Amino acid sequence: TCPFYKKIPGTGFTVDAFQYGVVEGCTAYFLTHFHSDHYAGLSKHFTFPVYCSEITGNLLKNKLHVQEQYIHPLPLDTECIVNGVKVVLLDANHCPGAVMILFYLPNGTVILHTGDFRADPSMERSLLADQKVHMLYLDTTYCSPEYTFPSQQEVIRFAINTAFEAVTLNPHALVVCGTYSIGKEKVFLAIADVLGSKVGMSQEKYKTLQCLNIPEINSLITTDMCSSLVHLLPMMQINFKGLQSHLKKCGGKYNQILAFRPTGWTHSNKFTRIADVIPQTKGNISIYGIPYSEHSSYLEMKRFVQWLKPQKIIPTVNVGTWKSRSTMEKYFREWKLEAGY
Ligand code: NI
C-alpha cells in the first residue's frame, strides 16, 4: 500500500505513487519528473488524471504512450488550482522537466515537496520566500557529511578543456559520453559545442531528446553517427571492450576514443579535486570518471533547509531501514539547534 510520505494530508493528492494500483481516495496523481523509479507503474493502461510539467507530459505521451486525455501539464512559477487547491510548480534543478510542488492547503498549512532536487541559492529568491512553509518532503539522497562534490560548472569546464585538447592533438579521435535516462545533457552538449559538432545517438535516445523543449535542438543532435564527432552510448558500454567494439563499427573514420562516465558520488570525492582527475587508459582508449551530480550535496541540502526553517521534515529517500531514518533525524535536529527554529 501507498506510503504516508507519498500522500499530501488534507487533499486526495499523491506524488510519485504509481506502483500501488488504484490508491483509495486519490483524485489526482502528481509526477515530479520522468525517472523510472518515480513513474514506475504508469503505462498506456493508466486512466486517472496525472499532473506534471509540460516536458514531463511530452515524455509521458511519446515514450510511455499514456493517453492524452489523462495528461494535465501545468506551467512553472504560476499559481494554479487543482481540484479546489492552490498549487505552484517550481524548477527542481534536477533533470529536464523536474519540479518541486508547493501545496497551499485549505486550513492555511503550506507544504513543499522537493521531488528529486539539487538545492541552489537561487531557490531562496523564488515564490518560496513569500510565506512560511510548515512541512517539507525532502530528497535525502545525499544526507550525510561525506557527500561533497564540485559544482556542475567546474565539472563542465574540465570536460570541455579535456575534450578540446584531445581532439586538437588527434583530429581522428572520437568523443563518447555514457547515459541511461534523462539528465546530465549539458555534459555532451557542451563538449559538442566546443568541437563544432552535433551529437550523434540511437533513434530511441534522439526521440527522448526531441521531447525536452531544448532551444535549437535540431541544430545540436542527429541520428547520423557518421557525420558527428561526439557520440552517446548506454552507460553499460562505457568500458574498454564496448568502446573498442564501437570503434570497429565506425568504419575506420576514428583511430582513438576519449569517453566520459558521468556518475554520482563514489569514494574518491573525499581526497581528489576536479583538477587532479586522471583517466583510466588501455591502448588507444581513455575513460574519465566525472562526478556531475543532479542531487543536493550535504552542504547544499543543509543550507536550503536552514533557510527554509520547516516545522517538520518528511524524508523521501533512504527511508527503507530504521538505521537510515534514525541517522537522518539526527542531522535534522543538529540543523534545527544550530539555526534556532
Ligand atoms: Ni531523479
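Residue numbering for chain A follows Swiss-Prot, covering 700-1040 in order.
Note that Cβ sites are derived from N, Cα and C of the backbone, with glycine treated the same way.
Quoting Swiss-Prot on the mutagenesis of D838 to N: Impaired nuclear focus formation, reduced interaction with PIAS and increased sensitivity to cisplatin. Secondary structure at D838 (mutagenesis position), as computed by DSSP, is coil.
The annotation that Swiss-Prot gives for the mutagenesis experiment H994 to A reads: Impaired nuclear focus formation, reduced interaction with PIAS and increased sensitivity to cisplatin. Take the CB of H994 (mutagenesis position) and look out to 10 A: across all protein chains shown you find 22 other CB atoms.
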Whole-Å Cα distance, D838 (mutagenesis position) to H994 (mutagenesis position), is 8
Near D838 (mutagenesis position), how many other Cβ atoms are within 10 Å of its Cβ?
23
Quick one: what's DSSP say for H994 (mutagenesis position), helix, strand or coil?
coil
